[PDB]
Every structure is written in structure tokens, then in C-alpha cells.
Amino acid sequence: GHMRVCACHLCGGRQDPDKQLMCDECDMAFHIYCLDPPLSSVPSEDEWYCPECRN
Ligand SMILES: [Zn+2]
Ligand SMILES: [Zn+2]
């Protein structure tokens with residue numbers, strides 16, 4: 001298989017993969033700290049929808 005780049009949609013960085021969430025609709029990655037407002041911790045739950053897709 002191939003590796004996806006998964007850069008943060010907001011900042012363009014790949015740092016702190018442990019602090020990134022992937023949107024289960026649009027498949028884009030986000031740092032929790034790049035969201036406006038930021039999420040404080042990576043939720044233990046494996047489902048997540050970005051601000052665009054949740055609405
Ligand atoms: Zn970011
Ligand atoms: Zn999304």
C-alpha cells in the first residue's frame with residue numbers, strides 16, 4: 001500500500017501525528033491545536049468529523 005501524506009489541512013504540517021485527527025467524512029487531517037477553537041486532547045473515540053463536515 002501507499003503512504004498518505006496527511007498534512008494538517010489548516011497549517012500544512014505533519015508534526016505531532018499523535019495529536020492529529022482524521023475526518024471520517026472528508027479524510028483530511030487536523031492538529032487538535034489548529035482547530036478554532038482548539039481541542040484540548042485527542043479523544044479516545046475513533047470517530048470524528050471536522051468543522052466543515054459536522055455541519
Ligand atoms: Zn495544524
Ligand atoms: Zn471533514
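Along the chain as shown, residues are numbered 1 onward.
Determined by X-ray crystallography, 1.4 Å, according to the entry header.
Cβ coordinates come from backbone N, Cα and C, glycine included.
What Swiss-Prot records for this protein:
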MUTAGEN   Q20 to A or K (Swiss-Prot position 330)  Does not affect ability to bind histone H3 peptide
MUTAGEN   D24 to A (Swiss-Prot position 334)  Impaired binding to histone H3
MUTAGEN   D27 to A (Swiss-Prot position 337)  Impaired binding to histone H3
**Asked** Any idea what the Cα distance is from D27 (mutagenesis position) over to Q20 (mutagenesis position), rounded to a whole Å?
**Response** 12
**Item:** Spatial neighbours of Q20 (mutagenesis position) that are distant in sequence (at least 6 apart) but have CB under 8 A
**Value:** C6, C8, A29, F30, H31, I32, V42
**Request:** Determine the Cβ neighbour count for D24 (mutagenesis position): the number of other Cβ atoms within 10 Å of its Cβ.
**Result:** 13
